[PDB]
Amino acid sequence: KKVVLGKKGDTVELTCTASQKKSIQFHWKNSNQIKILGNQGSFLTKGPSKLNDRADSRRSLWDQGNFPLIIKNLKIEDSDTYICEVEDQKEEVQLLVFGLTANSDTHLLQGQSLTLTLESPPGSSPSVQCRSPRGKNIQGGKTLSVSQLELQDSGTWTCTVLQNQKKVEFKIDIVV
Amino acid sequence: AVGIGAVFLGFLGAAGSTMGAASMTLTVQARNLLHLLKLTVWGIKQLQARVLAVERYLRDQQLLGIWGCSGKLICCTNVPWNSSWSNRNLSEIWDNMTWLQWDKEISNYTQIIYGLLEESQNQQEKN
Amino acid sequence: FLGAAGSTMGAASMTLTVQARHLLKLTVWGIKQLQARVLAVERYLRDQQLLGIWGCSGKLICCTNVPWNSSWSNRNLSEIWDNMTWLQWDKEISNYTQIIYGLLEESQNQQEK
Amino acid sequence: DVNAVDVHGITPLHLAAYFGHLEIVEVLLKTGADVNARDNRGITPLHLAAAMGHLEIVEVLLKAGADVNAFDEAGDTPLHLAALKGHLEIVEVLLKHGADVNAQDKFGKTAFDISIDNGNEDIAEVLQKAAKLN
Amino acid sequence: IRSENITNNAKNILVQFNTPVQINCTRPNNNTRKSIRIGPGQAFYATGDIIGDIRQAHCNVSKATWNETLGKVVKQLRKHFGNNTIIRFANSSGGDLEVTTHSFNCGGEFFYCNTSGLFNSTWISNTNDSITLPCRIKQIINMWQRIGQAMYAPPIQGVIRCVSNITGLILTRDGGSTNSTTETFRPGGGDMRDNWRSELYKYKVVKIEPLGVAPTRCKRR
Amino acid sequence: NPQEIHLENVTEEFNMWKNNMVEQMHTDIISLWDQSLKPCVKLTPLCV
Amino acid sequence: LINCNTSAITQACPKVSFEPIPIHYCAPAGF
Ligand SMILES: *[C@@H]1O[C@H](CO)[C@@H](O[C@@H]2O[C@H](CO)[C@@H](O[C@@H]3O[C@H](CO[C@H]4O[C@H](CO)[C@@H](O)[C@H](O)[C@@H]4O)[C@@H](O)[C@H](O[C@H]4O[C@H](CO)[C@@H](O)[C@H](O)[C@@H]4O[C@H]4O[C@H](CO)[C@@H](O)[C@H](O)[C@@H]4O[C@H]4O[C@H](CO)[C@@H](O)[C@H](O)[C@@H]4O)[C@@H]3O)[C@H](O)[C@H]2NC(C)=O)[C@H](O)[C@H]1NC(C)=O
Ligand SMILES: *[C@@H]1O[C@H](CO)[C@@H](O[C@@H]2O[C@H](CO)[C@@H](O[C@@H]3O[C@H](CO)[C@@H](O)[C@H](O)[C@@H]3O)[C@H](O)[C@H]2NC(C)=O)[C@H](O)[C@H]1NC(C)=O
Ligand SMILES: *[C@@H]1O[C@H](CO)[C@@H](O[C@@H]2O[C@H](CO)[C@@H](O[C@@H]3O[C@H](CO)[C@@H](O)[C@H](O)[C@@H]3O)[C@H](O)[C@H]2NC(C)=O)[C@H](O)[C@H]1NC(C)=O
Ligand SMILES: *[C@@H]1O[C@H](CO)[C@@H](O[C@@H]2O[C@H](CO)[C@@H](O[C@@H]3O[C@H](CO)[C@@H](O)[C@H](O)[C@@H]3O)[C@H](O)[C@H]2NC(C)=O)[C@H](O)[C@H]1NC(C)=O
Ligand SMILES: *[C@@H]1O[C@H](CO)[C@@H](O[C@@H]2O[C@H](CO)[C@@H](O)[C@H](O)[C@H]2NC(C)=O)[C@H](O)[C@H]1NC(C)=O
Ligand SMILES: *[C@@H]1O[C@H](CO)[C@@H](O[C@@H]2O[C@H](CO)[C@@H](O)[C@H](O)[C@H]2NC(C)=O)[C@H](O)[C@H]1NC(C)=O
Ligand SMILES: *[C@@H]1O[C@H](CO)[C@@H](O[C@@H]2O[C@H](CO)[C@@H](O)[C@H](O)[C@H]2NC(C)=O)[C@H](O)[C@H]1NC(C)=O
Ligand SMILES: *[C@@H]1O[C@H](CO)[C@@H](O[C@@H]2O[C@H](CO)[C@@H](O)[C@H](O)[C@H]2NC(C)=O)[C@H](O)[C@H]1NC(C)=O
Ligand SMILES: *[C@@H]1O[C@H](CO)[C@@H](O)[C@H](O)[C@H]1NC(C)=O
Ligand SMILES: *[C@@H]1O[C@H](CO)[C@@H](O)[C@H](O)[C@H]1NC(C)=O
Ligand SMILES: *[C@@H]1O[C@H](CO)[C@@H](O)[C@H](O)[C@H]1NC(C)=O
Ligand SMILES: *[C@@H]1O[C@H](CO)[C@@H](O)[C@H](O)[C@H]1NC(C)=O
Ligand SMILES: *[C@@H]1O[C@H](CO)[C@@H](O)[C@H](O)[C@H]1NC(C)=O
Ligand SMILES: *[C@@H]1O[C@H](CO)[C@@H](O)[C@H](O)[C@H]1NC(C)=O
Ligand SMILES: *[C@@H]1O[C@H](CO)[C@@H](O)[C@H](O)[C@H]1NC(C)=O
Ligand SMILES: *[C@@H]1O[C@H](CO)[C@@H](O)[C@H](O)[C@H]1NC(C)=O
Ligand SMILES: *[C@@H]1O[C@H](CO)[C@@H](O)[C@H](O)[C@H]1NC(C)=O
Ligand SMILES: *[C@@H]1O[C@H](CO)[C@@H](O)[C@H](O)[C@H]1NC(C)=O
Ligand SMILES: *[C@@H]1O[C@H](CO)[C@@H](O)[C@H](O)[C@H]1NC(C)=O
Ligand SMILES: *[C@@H]1O[C@H](CO)[C@@H](O)[C@H](O)[C@H]1NC(C)=O
């Protein structure tokens, strides 16, 4: 029951597991049993889904026994389970995609408040732990707000989002 | 595969027939047994197939003649039949069953059958 | 059939029962392989035709009632089965090989009678 | 053959630059294909690389020493065909590799005039920036 | 139709035809259009035209015969599913060019044919034209034998022609949990073992054990 | 001349997807295509 | 970083004629 996390725009590598080392037929299905990829001989066959143009695989690893899943331009509606069908296995992975940002882009001053915005996928409750170069280790739930924003709080704050003992880091645009 | 390789599948006919009929027709089926690149390169391959058929036939005939039945299609041997191998009547096997299902029955036992036949022939030659 | 000759007499007597179970270039070598296989089969059938006289046809281990002189073996014969191999034993009785074959064939002749 | 030529002067490097296969381009470069192959119609692999919009093969060819100001029978630079099909990134690639903005074809068509006749404004602005910094 | 497993979208569905669908195809001997271009980019336009017309071909398929064949196919395919359920075809979803397009060789020259105009269909239950498929010759081919790519010799200038049957068909069902309706079928293939299974479908190799052992009432010696 | 013998009363499983016959046909066709069609450029990935 | 280096082979490539022919498979002796 492995789970991986995204950064809403990067790439995620989901791998299967094989041992016969013969480039056996495999596929990729979600929880609705919709095809995503699949090996037909030595070619690549993209499945008829909403993940058509951005899904990819590393063809050089197929003879070794690894069948990866590379997804570019990651978005929040793709947070769903995925199934490997190498031989007769039914190994499953979970993808957790969210985004953390702010509302004020550039227009900020000295001595105001700061607000965050986290778009969590439906069916999750992550925890945001912020870390500041000034030492403001803000602990809280999903939504976080900072009541002080002055000149010494400049720099990109690293608010990491943890769930299921797995955490990923982000950046915060502060223009004063 | 002409000749001996043809008669390896020659007795394959009537495989689903009655157990008592095939054993009588073994004798009849055995009685029924009877340009540059073509002859230098192509001919030696059919020669290999024919000599492989002859080698297989002599290997099978030698394995049959271990038990004192050289040249005999049907031979009776003094090995007693253990009841654990079959535990069934003599009538129903020869009146109902076929050869394929019977070898599916005795595939577990035929390995020790061949060894006990070899040991019985060895004991016959010892006395 | 010449393999596993390092074993002794009593071991070979058991293992014989175990034994019971560029185009012109390729053609001229395959034809010599065919000579080897066909003359091996022909020698096997010739030896079986020879053995059919002695009554042991088709049988690897046989027994006869042919009398054996103590002068041919010239040995107590108890220790030839465990520590002495076949190759030395064939050279022991190489001078006396044809007369015992002649003894077998006439012995089978009164066995017919 | 690596340097194979047909009756039309078209090389396998021309085909690999047209169809956008980077691996075949790199492999033919490693085996020793001509980076400045000339045909009967004056087209080098750099024109076919620039016109279709494949930045990788353009970088690979310009990193091997292809002529940045190659002239065909029509006098067109690869920058002209880069700006004709609306490929902006290719245009600052050949401006980073040193293409002349004042080059003329056999009809009198500049890359600025190519960009403004095609209604392409962002190409014209960045090449005017490059010509101002020349 | 033959499959490992109906109602599993991973396995291919091989379809065998009782009647052959004749497909015939040609490469033209020379260029026919020879367009004249005055505007800028004329040298690249002429070079693209000659290098595109050196590799262009078309395949003709009889429309009525292939339509009646797929009319048999849809009636056979409605047996394994519901009769009232609408089933229909679609073109290839995406992937490599050997999967998205038809790939076959004539005289050592590779043809990639666009079968999107062929598989256009829709069907509702209880209710001399010749179609042309544009085919292009691609030099860069993903090998079916091994992972990798290959580039071969440029095509021969002479006219090349292939007239051939259509014996079998390869399908992948889009498995979908959307009301069990509008079952779409897309062409697949690429694994050549599936191609050899479509002709070696009724054959099995066995060895012979002629030695038999039986009990009886006989006696020996 | 082919020899073809028809059986009378027989019922045998003819599972063809697990056929071992194909995993030989496929290797024979790979051998044929490797002997016959030699490409001008052949690229294959090799991983350590 | 996993070492995955593509190997390229340049070979002489003449023109050949392609025509598939019907082939049978024959079982060996005893089969
Ligand atoms: C399914 O099966 C079917 C049938 O089983 C397949 O259909 C077959 O497809 C084949 C591929 O095209 C095709 O083969 C061609 O046939 C041509 C005609 O053959 C007849 O004429 C010749 C000569 O008179 C006779 O010897 C022969 O017995 C026939 O009666 C051949 O001419 C073709 O050979 C040419 O092409 C190959 C392609 O690689 C060359 O290697 C070869 O050297 C030949 O090259 C000549 O022609 C080309 C093109 O014209 C020229 O560029 C070249 O320089 C040569 O030119 C000479 O000859 C031409 C006249 O052709 C002349 O003008 C010139 O001056 C030169 O003298 C080729 O062999 C089958 O006919 C066809 N079968 C049927 C029944 O239609 C189908 O493909 C299969 N499906 C799949 C998917 O494979
Ligand atoms: C052939 O295809 C059928 C589909 O028609 C396969 O049957 C499917 O098998 C899976 C795994 O056994 C089933 O998933 C299970 O579903 C139950 C709820 O129904 C759930 O509680 C389990 O945890 C599991 O996820 C699936 O339902 C089932 N589908 C159907 C329609 O029966 C079958 O495995 C394939 N292979 C063979 C050899 O038959
Ligand atoms: C199967 O058929 C469909 C439709 O008949 C084909 O879809 C077409 O796909 C191409 C690209 O693959 C689309 O072109 C795109 O247009 C957008 C427009 O904004 C452009 O931004 C893209 O860069 C690209 O040029 C085309 O629009 C689309 N057709 C339709 C009607 O949506 C599909 O390619 C066919 N598949 C096969 C394997 O033949
Ligand atoms: C196989 O044939 C079908 C149609 O017979 C092809 O679908 C057509 O593909 C072209 C280009 O991919 C589409 O043109 C597009 O038009 C939009 C809007 O004008 C434009 O923005 C795009 O840049 C592109 O030019 C076209 O709409 C689409 N459909 C039809 C009905 O023509 C298909 O692409 C062919 N397969 C292959 C592999 O080429
Ligand atoms: C028939 O075969 C069974 C074994 O399949 C024999 O059973 C053995 O009998 C001896 C005593 O007679 C026991 O010591 C063994 O433990 C038994 N089992 C085995 C596996 O040897 C049985 O004796 C045989 N009967 C005849 C008449 O030969
Ligand atoms: C769906 O269509 C099939 C067509 O094959 C119907 O099958 C027929 O069923 C009747 C009644 O059992 C038989 O007499 C016919 O021989 C069948 N075949 C044909 C070709 O008519 C089937 O009944 C239909 N309905 C369902 C619910 O499956
Ligand atoms: C696939 O089929 C659809 C309809 O099922 C076609 O769409 C129509 O095409 C005709 C002729 O091109 C147009 O006159 C219509 O306006 C189209 N739309 C409708 C709603 O009828 C489509 O062109 C077909 N595609 C191919 C490649 O054959
Ligand atoms: C395509 O299918 C047709 C069947 O309609 C084939 O025609 C038959 O070919 C066999 C093979 O020699 C002949 O024995 C028959 O007499 C032919 N029948 C007719 C009606 O002509 C045709 O040969 C097939 N095409 C190919 C290339 O095999
Ligand atoms: C096959 O079975 C039928 C069933 O009645 C029987 O009549 C027929 O004789 C059998 N075939 C043979 C060769 O015995
Ligand atoms: C075996 O045969 C005997 C005598 O014919 C009979 O009494 C017995 O019921 C039979 N047993 C079975 C299992 O057929
Ligand atoms: C013969 O075998 C069949 C199948 O095992 C069985 O149904 C039938 O009763 C048997 N008949 C006799 C007479 O034993
Ligand atoms: C024979 O061996 C097979 C091996 O799998 C076993 O399944 C079967 O039960 C055995 N039969 C008997 C009668 O021992
Ligand atoms: C030994 O050989 C002689 C012949 O030289 C023979 O007469 C005799 O019977 C043989 N046997 C014995 C025990 O002497
Ligand atoms: C032969 O060996 C046995 C056993 O050691 C011995 O009793 C006998 O005396 C020996 N005979 C001769 C002639 O050496
Ligand atoms: C066999 O006869 C030859 C003839 O001279 C002799 O030299 C040899 O020693 C004999 N072998 C024996 C007696 O074992
Ligand atoms: C090209 O093909 C056309 C077909 O109409 C023909 O008229 C013309 O002479 C051809 N040109 C050549 C072979 O140069
Ligand atoms: C294919 O059909 C079209 C229909 O207009 C026709 O023009 C063309 O000549 C045909 N081609 C062949 C090779 O039959
Ligand atoms: C090609 O196919 C079309 C449509 O089936 C047919 O009309 C035409 O006669 C064919 N041309 C041949 C066989 O040369
Ligand atoms: C194909 O056949 C169906 C019914 O057989 C018919 O409704 C449809 O119009 C046909 N299509 C063409 C293009 O002839
Ligand atoms: C049909 O499918 C949609 C999409 O999953 C679903 O929302 C709807 O409830 C389904 N309707 C029925 C009647 O199953």
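By the numbers in Swiss-Prot, the shown part of chain A spans 26-201.
Going by what the header records, the deposited coordinates were determined by electron microscopy, 3.9 Å.
Each Cβ is built from the backbone N, Cα and C atoms, and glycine gets one as well.
Feature annotation from Swiss-Prot assigns domain 'Ig-like V-type' to A:26-125. For A:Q65 to Y, Swiss-Prot lists a mutagenesis experiment annotated as follows: Increases the affinity for MHCII; when associated with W-70; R-85 and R-88. Recorded in Swiss-Prot as a mutagenesis result, A:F68 to I carries the remark: Abrogates the interaction with MHCII and T cell activation. Here Swiss-Prot describes A:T70 to W as a published mutagenesis experiment; the accompanying note says: Increases the affinity for MHCII; when associated with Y-65; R-85 and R-88. For A:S85 to R, Swiss-Prot lists a mutagenesis experiment annotated as follows: Increases the affinity for MHCII; when associated with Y-65; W-70 and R-88. One mutagenesis experiment catalogued in Swiss-Prot, A:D88 to R, is accompanied by this note: Increases the affinity for MHCII; when associated with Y-65; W-70 and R-85.
Recorded features from Swiss-Prot, shown on the structure.
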residue	record	Cβ contacts under 8 Å, 6 or more apart
A:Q65	mutagenesis position	A:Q50
A:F68	mutagenesis position	none
A:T70	mutagenesis position	A:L62, A:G63, A:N64
A:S85	mutagenesis position	none
A:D88	mutagenesis position	A:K46, A:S48
Taking DSSP as the reference, which of helix, strand or coil describes A:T70 (mutagenesis position)? strand
May I ask you to pick out the mutagenesis positions among A:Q65, A:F68, A:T70, A:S85, A:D88 with a CB closer than 8 angstroms to chain G's CB atoms, ordered by sequence, or 'none' if no residue qualifies? A:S85
Which ones, of the mutagenesis positions A:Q65, A:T70, A:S85, are Cβ-proximal to chain F (under 8 Å)? A:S85
Using DSSP reduced to three states, classify A:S85 (mutagenesis position) as helix, strand or coil. helix
